[PDB]
Amino acid sequence: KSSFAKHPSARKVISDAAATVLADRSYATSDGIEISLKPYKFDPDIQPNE
Amino acid sequence: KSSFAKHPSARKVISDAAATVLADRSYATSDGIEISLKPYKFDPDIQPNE
Amino acid sequence: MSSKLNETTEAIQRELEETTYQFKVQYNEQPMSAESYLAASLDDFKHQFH
Amino acid sequence: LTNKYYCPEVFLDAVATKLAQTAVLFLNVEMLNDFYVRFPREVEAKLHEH
C-alpha cells in the first residue's frame, strides 16, 4: 500500500531490512521462550477456568 | 530433630551436602529468573485482584 | 611490570565484571548510539509536525 | 477437570493455549519490540547505503 509500490529495488531493500532484523533476533527469542517454558514443561498446572 | 543431633561430623556431612547441591544449582536459577522476568520488566500489567 | 601484571589483571577484570552485570539487568544490553537516538527523536518530531 | 486422563482433548488444548500465551509475552517484548525500534534504523541505513 505504500509510496514504494513502484521502485521494486528500494522496496526489496526495505523488505530485506525487515528480514535481517527478524533473522538476528530469531534464536535469542526462541531460547528465551524455552527457558520461560521450563516450569510448564514440568508441571503445566491447568486451572478450572483454563 | 533427627537422629543426627549428636555426631556433628555426620551431621555436618549432610549439611555440607545440601549446601553443595544448592550452590551448584544457584546460578542457573537466578539467570533463568531474570530472563523469565524480562517480559514483566517491560509491562507488569496489573489485574484487579492483584 | 611483569610481576604486578598478574594482580593488575585480576583487579581490572573485577571492575569489568561489575560493569557487565549492570549493563545486562538495567538496559537489557540494548545498543545505543548518538546517531540512533538523534534519528529516532527526529522521526518523532516529524510525525508530530506532519 | 479432575478426570483429565478421561478427556485428553481438552487438557491438551489448555496446555497448548497457556504455553502459547506466555511464549506470546516473551515473543511480544523481545522480538516484536526490538523490531519496532531497530526497523526504522535499519531502513535508513540500508536505503542510504544503497
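Just so it is clear, chain D uses Swiss-Prot numbers, and the residues here are 815-864, in order.
Each residue, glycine too, has its Cβ placed from N, Cα and C.
Over in Swiss-Prot, the protein carries these features:
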- D:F840 to D: Abolished GTPase activity (MUTAGEN)
**Complete:** Simplified DSSP label at D:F840 (mutagenesis position) comes out helix
**Asked** Non-local Cβ contacts of D:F840 (mutagenesis position) (under 8 Å, 6 or more apart, same chain)?
**Response** none
